[PDB]
Amino acid sequence: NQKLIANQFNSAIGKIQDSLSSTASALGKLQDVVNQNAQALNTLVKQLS
Amino acid sequence: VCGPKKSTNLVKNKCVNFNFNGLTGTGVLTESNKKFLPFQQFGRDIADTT
């Protein structure tokens, strides 16, 4: 069943490509770190007033 | 009111001292391109410096 397994793998790679090429927000775990670090720096800057 | 101290020249584009009506500090005085509204004097930022 090598040809069937090849076509299923290609279809799965294409569906991963589609769900990333759409506007589905999937990198939230990576965006959280940037948001928390930026917010901590903004609070540390606003403590000077 | 403007207490009695003699004024000097305005030097730009290099790290100098300044004193604008009591506003002491140290920095580079580059000319700007953003017009105020004609009743405003200061300007501030997130840390509330000029």
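Here chain A follows Swiss-Prot for its numbers: 919-967, in order, are the residues you see.
We read in the header that electron microscopy, 3.2 Å was used to get this structure.
Every residue, even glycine, has its Cβ placed from backbone N, Cα and C.
Under its natural variant annotations, Swiss-Prot gives A:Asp950 to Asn the following note: In strain: Delta/B.1.617.2, Mu/B.1.621. Proximity of A:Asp950 (variant position) to non-local residues of its own chain (separation of 6 or more, Cβ distance below 8 Å) is seen for none.
Annotation for A:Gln954 (variant position): no spatial neighbours, criterion Cβ-Cβ under 8 Å with sequence separation of six or more. Where Swiss-Prot documents A:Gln954 to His as a natural variant, the accompanying text is: In strain: Omicron/BA.1, Omicron/BA.2, Omicron/BA.2.12.1, Omicron/BA.2.75, Omicron/BA.4, Omicron/BA.5, Omicron/BQ.1.1, Omicron/XBB.1.5, Omicron/EG.5.1.
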